[PDB]
Amino acid sequence: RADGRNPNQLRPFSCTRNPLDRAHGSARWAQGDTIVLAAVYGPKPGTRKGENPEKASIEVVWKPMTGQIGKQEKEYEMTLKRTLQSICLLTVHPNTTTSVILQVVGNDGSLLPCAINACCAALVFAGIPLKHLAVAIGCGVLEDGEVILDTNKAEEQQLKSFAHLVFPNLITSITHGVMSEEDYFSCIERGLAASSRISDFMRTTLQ
């Protein structure tokens, strides 16, 4: 690949443990130049009037690195909320609201998978009960089916197929552009065997 990685290679990731003093848990998560800040606010008593108070609430606001949220970063906001509500164990702290704020710092590709991983780390740090870890990976599909892991901004302007996969340690998957069923399986096959690198990071280094 242009940047010198091979197809199954994840760009180097990193994380500063809770930069924010006011947050119960936070994570500035970086993969290459794509960097994100995730802030979580412990479980807070009470439930939005339009929610169920019988189960715990998870809420999310996606904030652009500048200006205000466009049609793309607001579907990301949506996917992220689906994914987080999914992995969180909701039966532990009923009548409670956990608010996640995601602030984009840089965007060199795989922004939604990055924001996902960032948020999984911050939840863990805030002591929010999870069913399992969420490990997300942006997969790109090359001309004749060659699968690429953790695409950047440049590869995202080149390829015609790709998938956002998130594995439990699937959870959710969203594909963009042409995707044969063979392409799709290569992506899940490839992503899965790579994902253990991200969760080994969450399970050891980040604790």
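We number chain A the same way Swiss-Prot does; the residues here are 5-173, 194-231, in that order.
According to its header, this structure was worked out by X-ray crystallography, 2.0 Å.
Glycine is no exception: its Cβ is also placed from the backbone N, Cα and C atoms.
Going by Swiss-Prot, these are the annotated features:
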type: MUTAGEN; residues: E160 to Q; note: Strongly reduces DNase activity
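The distance from the Cα of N173 to the Cα of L194, across a stretch of 20 residues left out of the model, is 9 Å. Look at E160 (mutagenesis position): DSSP puts it in a helix. A simple way to gauge crowding: the CB of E160 (mutagenesis position) has 17 other CB atoms within 10 angstroms, across all the protein chains here.
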